[PDB]
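Structure, as structure tokens:
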Amino acid sequence: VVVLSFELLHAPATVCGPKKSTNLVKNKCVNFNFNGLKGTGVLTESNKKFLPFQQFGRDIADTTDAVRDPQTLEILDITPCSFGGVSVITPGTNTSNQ
Amino acid sequence: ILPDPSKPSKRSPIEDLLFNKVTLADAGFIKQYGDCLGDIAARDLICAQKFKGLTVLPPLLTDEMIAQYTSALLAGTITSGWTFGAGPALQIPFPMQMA
């Protein structure tokens, strides 16, 4: 009988699965993966000041806003791809199709 | 109560008080997803919502059209009395309107 007890990702992890890392790209809205934190957005260098015992950030909605690169130890930001809404202006099909 | 040509906006010296005393959320609409950058985001309260899916639409009459309307009302009333509201405007001296 062996018991395994562990705690999930809240601090810098040390044991991971066998997965290979790719290059780091910034200023293009991509879908990323940091130690199992999956998402989508734009990455840019930040001005935040993380203390050594720490690597993540949060907003009032409790969603990640910054992250410490697990290979270079630099602070990045997260921001969704730009989006919006669309409206169509028409004079009426009885009059025209423009 | 009459408009002041000297200021860039043509408000009155009382409408200026009324505008400096009421603190709005974000005057104007300049965000347009071209402002919320780096640490400038997650600190302002406008970006924190625009990133969630909640947006604000601008009104149809700008703040400079409503001032024109009120100036028209004042000019009409002080130059013609109650006649301009029930037909064509007819002029009359003011100290003969108070009578």
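Residue numbering for chain A follows Swiss-Prot, covering 510-607 in order.
Recorded method is electron microscopy, 3.0 Å.
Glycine is no exception: its Cβ is also placed from the backbone N, Cα and C atoms.
Sequence-distant neighbours of A:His519 (mutagenesis position) (same chain, 6+ residues apart, CB-CB distance under 8 A): A:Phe565. A:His519 to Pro appears in Swiss-Prot as a mutagenesis experiment; the accompanying note says: Increased resistance to human covalescent sera neutralization.
Summarising the environment of A:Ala570 (variant position), the number of other Cβ atoms within 10 Å of its Cβ, over all protein chains shown, is 10. The annotation that Swiss-Prot gives for the naturally occurring variant A:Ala570 to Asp reads: In strain: Alpha/B.1.1.7.
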